[PDB]
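Remarks on the structure that follows.
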Amino acid sequence: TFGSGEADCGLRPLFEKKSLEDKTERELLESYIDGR
Amino acid sequence: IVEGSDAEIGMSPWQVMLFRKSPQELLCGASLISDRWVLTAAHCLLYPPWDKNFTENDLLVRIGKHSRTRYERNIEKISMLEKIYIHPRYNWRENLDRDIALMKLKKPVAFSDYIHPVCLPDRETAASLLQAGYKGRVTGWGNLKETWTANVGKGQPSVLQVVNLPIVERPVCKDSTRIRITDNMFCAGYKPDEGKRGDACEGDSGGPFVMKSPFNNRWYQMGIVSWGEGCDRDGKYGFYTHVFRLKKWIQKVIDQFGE
Amino acid sequence: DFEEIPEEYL
Ligand SMILES: *C(=O)[C@H](CCCCC(=N)N)[C@H]1CCC[C@@H]1O
């Protein structure tokens, strides 16, 4: 309802919402068979 | 966290501190999954071998933090618990299978830049992302160095620490230990050969192992810090509760009340 | 070790 409310989950105010990346998140995304 | 680094501010806004209120101490990590519900490991609350059995009034939840020891005056929120729910088949007698618990907050927290819930995985997110070799992220305020063997080199962090770890193949997991591993667990960590180090450690239990989805860019909690042998010992791995495999119980309990 | 928290939380 939507989720437990959210719906908004897992999008961080200071990063994803402002299109900013954290210092190491590229390491995670690059291990996911890189992607392209 | 062993061999991690300081978190950025707002990097993990779902991280929660489990704090006991007399003596004042950090017990464990935890995570915010909605405005009223916190997820943690059952062994943080209930562990009879050690006469550990916390109830609601014994505990406070602290949300929005970065500093371990500061009261973060206009940033953190402190909340009281109304109900603890442990998995009815948590196995503390043998191997900590179903090491999961839900906490209901007395009243909802408000979100902010520093306070924001994580998502729980669905079937296809779990299927796609929970693969050996893929990295996830672990956060917490626990020891920086091995403490079931209480340690020096620095001891305790001042700020939230972060480390990113690969998921490991189940055969290598089961071959690293004499403990019986279940399907409700996975393990993670670098192998002795790979050069890189890092692990969770005492005081980190109960906290989130999270991954970021490449399809929709959201963060999902795939594991809970559950157990391991030592901290960052070569040829040993951390074990995590498998959050998707226990998702029906989570839904069940947050649907039953559920108000 | 912890800084003092407000007494409305206890
Ligand atoms: C939780 O804080 C610890 C262990 C979590 C880290 C395990 C690891 N990956 N090495 C528990 C160990 C015994 C009681 C503690 O709660």
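Using Swiss-Prot numbers, chain C covers 55-64, in order.
The backbone N, Cα and C atoms fix where each Cβ goes, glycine too.
Taken residue by residue with DSSP, C:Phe56 (mutagenesis position) is part of neither helix nor strand, so it is coil. C:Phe56 (mutagenesis position) has a Cβ environment of 15 other Cβ atoms inside 10 Å. Record note (Swiss-Prot) on the mutagenesis of C:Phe56 to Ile, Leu, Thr or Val: Strongly decreased affinity for thrombin.
One entry in Swiss-Prot concerns the mutagenesis experiment C:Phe56 to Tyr. Its note says: No effect.
In Swiss-Prot, a published mutagenesis experiment is listed as C:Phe56 to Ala or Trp, annotated Slightly decreased affinity for thrombin.
Within the same chain, no residue at least six positions away from C:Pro60 (mutagenesis position) has a Cβ under 8 Å of its Cβ. Here Swiss-Prot describes C:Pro60 to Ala or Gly as a published mutagenesis experiment; the accompanying note says: Decreased affinity for thrombin.
Under its mutagenesis entries, Swiss-Prot includes C:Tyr63 to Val with the note: Decreased affinity for thrombin. Taking all protein chains in view, 13 other C-beta atoms sit within 10 angstroms of the C-beta of C:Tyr63 (mutagenesis position).
Listed in Swiss-Prot is the mutagenesis experiment C:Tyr63 to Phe, annotated as follows: No effect.
For C:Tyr63 to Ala, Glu or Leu, Swiss-Prot lists a mutagenesis experiment annotated as follows: Slightly decreased affinity for thrombin. Look at C:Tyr63 (mutagenesis position): DSSP puts it in coil.
The two recorded residues, C:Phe56 (mutagenesis position) and C:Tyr63 (mutagenesis position), show a Cα separation of 14 Å.
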